[PDB]
Amino acid sequence: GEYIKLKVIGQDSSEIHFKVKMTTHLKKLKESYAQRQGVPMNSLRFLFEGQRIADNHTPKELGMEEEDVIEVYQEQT
Amino acid sequence: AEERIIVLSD
């Protein structure tokens, strides 16, 4: 209802989807995704349209819509 | 390769 479904594209083009509220700070998504890869979150960078997602960003603040895509990149050196 | 949906709590 205020939820939207997001596809998180990981580095192997595998996908995990999250249903989150438009107002949810996106840190939970990052922490859940990094936990499921068995990797440190700070080894990862979560991008929405190339732009880094902060712990306090929300889907609404970022302008996310239904089925929008987050890409998970390896963090840079 | 199956679909994976996680529901997150606010």
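Using Swiss-Prot numbers, chain A covers 19-95, in order.
Determined via X-ray crystallography, 1.7 Å.
A Cβ is built for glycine as well, from the same backbone N, Cα and C atoms used for every other residue.
Among the sequence features in Swiss-Prot, the mutagenesis site A:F36 to A is noted as follows: Abolishes binding to PIAS2.
DSSP gives A:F36 (mutagenesis position) a strand state. Cβ environment of A:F36 (mutagenesis position): A:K23, A:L24, A:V26, A:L47, A:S50, A:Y51 lie under 8 Å away, each six or more residues apart in the same chain.
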